[PDB]
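A.B. asks: For reference, the structure I am asking about is given below.
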Amino acid sequence: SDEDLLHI
Amino acid sequence: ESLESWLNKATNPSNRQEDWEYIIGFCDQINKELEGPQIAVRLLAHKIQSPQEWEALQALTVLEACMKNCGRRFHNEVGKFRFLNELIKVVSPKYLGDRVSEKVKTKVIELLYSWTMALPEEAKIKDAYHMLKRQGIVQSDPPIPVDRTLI
């Protein structure tokens, strides 16, 4: 349901 | 009044001082709303990413209040990357970072660090925080105000 961890 | 109504007043850039009346009003509203947590995080995320520092600062103080007043159902929302990524963007140079003040950034880091201890249950918050340190955004764990309820 949730998004994936953002990556910089 | 509505959720946005309470928050708009609790984060108004024009406020001469924090208005705890509205800050609390916002929290109570969420606790009443069936979808208060979901709506609340998205609303807060936005206010926090505001170029107006006083608006972002107040939004963070309101966020802090919510964690202490809106229980488990709020924590679950803040514990998802969907919200966590919004905070990362605020402190990461690849996004808002270079346009946001230190005061705002450190407050975010402080809260994030605080949550990894307070909410050992929310594993996604820890990953978000580590990712920050790993990328050099957080050199060392920061010092935080004394609060014996942070387990």
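Using Swiss-Prot numbers, chain B covers 7-157, in order.
This entry, so its header tells us, was determined using X-ray crystallography, 2.3 Å.
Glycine too: its Cβ is placed from the backbone N, Cα and C atoms.
Residues or ranges marked as domain 'VHS' in Swiss-Prot: B:16-146. Here Swiss-Prot describes B:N91 to A as a published mutagenesis experiment; the accompanying note says: No effect on regulation of BACE1 degradation.
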A.B. asks: Return the residues near B:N91 (mutagenesis position) by Cβ distance under 8 Å, restricted to its own chain and a separation of at least 6 in sequence.
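C.D. replies: In sequence order, B:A134 meet the Cβ cut-off.
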A.B. asks: Tally of helix, strand and coil residues over the domain 'VHS' (B:16-146) according to DSSP?
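C.D. replies: So the counts come to 96 helix, 0 strand, 35 coil.
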